[PDB]
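Structure record follows, encoded as structure tokens.
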Amino acid sequence: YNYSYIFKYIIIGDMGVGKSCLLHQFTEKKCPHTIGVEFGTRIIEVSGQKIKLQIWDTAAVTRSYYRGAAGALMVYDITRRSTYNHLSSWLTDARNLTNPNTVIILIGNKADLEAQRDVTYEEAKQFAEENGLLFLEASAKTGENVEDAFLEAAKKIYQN
Ligand SMILES: Nc1nc2c(ncn2[C@@H]2O[C@H](COP(=O)(O)OP(=O)(O)O)[C@@H](O)[C@H]2O)c(=O)[nH]1
Ligand SMILES: [Ca+2]
């Protein structure tokens, strides 16, 4: 496919929140023994425009990809409050290490584990709003809201 832009995304968050899984769900749209996908690409369509997305689970060239990041998916696990409590630390890196146009989107992953919910939708939304973040709850496992996660960022990126 004949893209016209390249948006670089980072994905960041505590270990085990589902970053690789989110990346794989988005880039393959579908192996516990594996380390887990680190990097991926996908040509999406956003406002009648074809854009190549580069997506990197980042946890020299790394610093240069950071500085050129159009978007940043900041991920927590809704079943583990500690991953939510670490969000201000990730946001500091996400802001400090990228550039002034970088669109940050908060993702509350593992939403399918509803019986294990440890963080409310509401408190997380208030954090997002306070910090000017887009915010979705998602499930990398089922695929619920995973495209929207990547596509919502991309639409806001395109407006600049
Ligand atoms: N139930 C559920 N498990 C998930 C989800 N996303 C990831 N996992 C599991 O969480 C574990 C760690 O996921 P991974 O993507 O490697 O996390 P990472 O360390 O953030 O890259 C694995 O056993 C995944 O199968 C999800 O949306 N729902
Ligand atoms: Ca990973």
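To match Swiss-Prot, the residue numbers of chain A are left as they are there, and the shown ones run 6-35, 40-68, 75-175.
Even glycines carry a Cβ here, placed using N, Cα and C.
Residues or ranges marked as GDP binding site by Swiss-Prot on the basis of experimental evidence: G21, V22, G23, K24, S25, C26, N124, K125, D127, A155, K156. The Cβ of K156 (GDP binding site) lies under 8 Å from the Cβ of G23, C26, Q30, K125, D127, each on the same chain and at least six residues away in sequence.
According to Swiss-Prot, the experimentally introduced change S25 to N is described as follows: Dominant-negative mutant (GDP-bound form). Loss of interaction with RUFY1. Close to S25 (mutagenesis position) in the fold, though at least 6 residues off in sequence, lie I44, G45, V46, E47, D66, each with a CB less than 8 Å from its CB.
Reduced to three states, the DSSP call for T43 (Mg(2+) binding site) is coil. Note: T43 (Mg(2+) binding site) has no non-local neighbours, i.e. no same-chain residues 6+ apart with C-beta under 8 A of its own C-beta. Residues or ranges marked as Mg(2+) binding site by Swiss-Prot: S25, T43, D66.
Within the same chain, residues at least 6 positions away in sequence whose Cβ sits under 8 Å from that of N124 (GDP binding site) are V22, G23, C26, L27, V90, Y91, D92, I93, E152, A153, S154, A155.
Local packing around the binding-site residues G21, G23 was summarised as the count of other Cβ atoms within 10 Å of each Cβ; on this measure the leading residue is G23. Spanning 4 unmodelled residues, the straight-line distance from the Cα of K35 to the Cα of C40 measures 12 Å.
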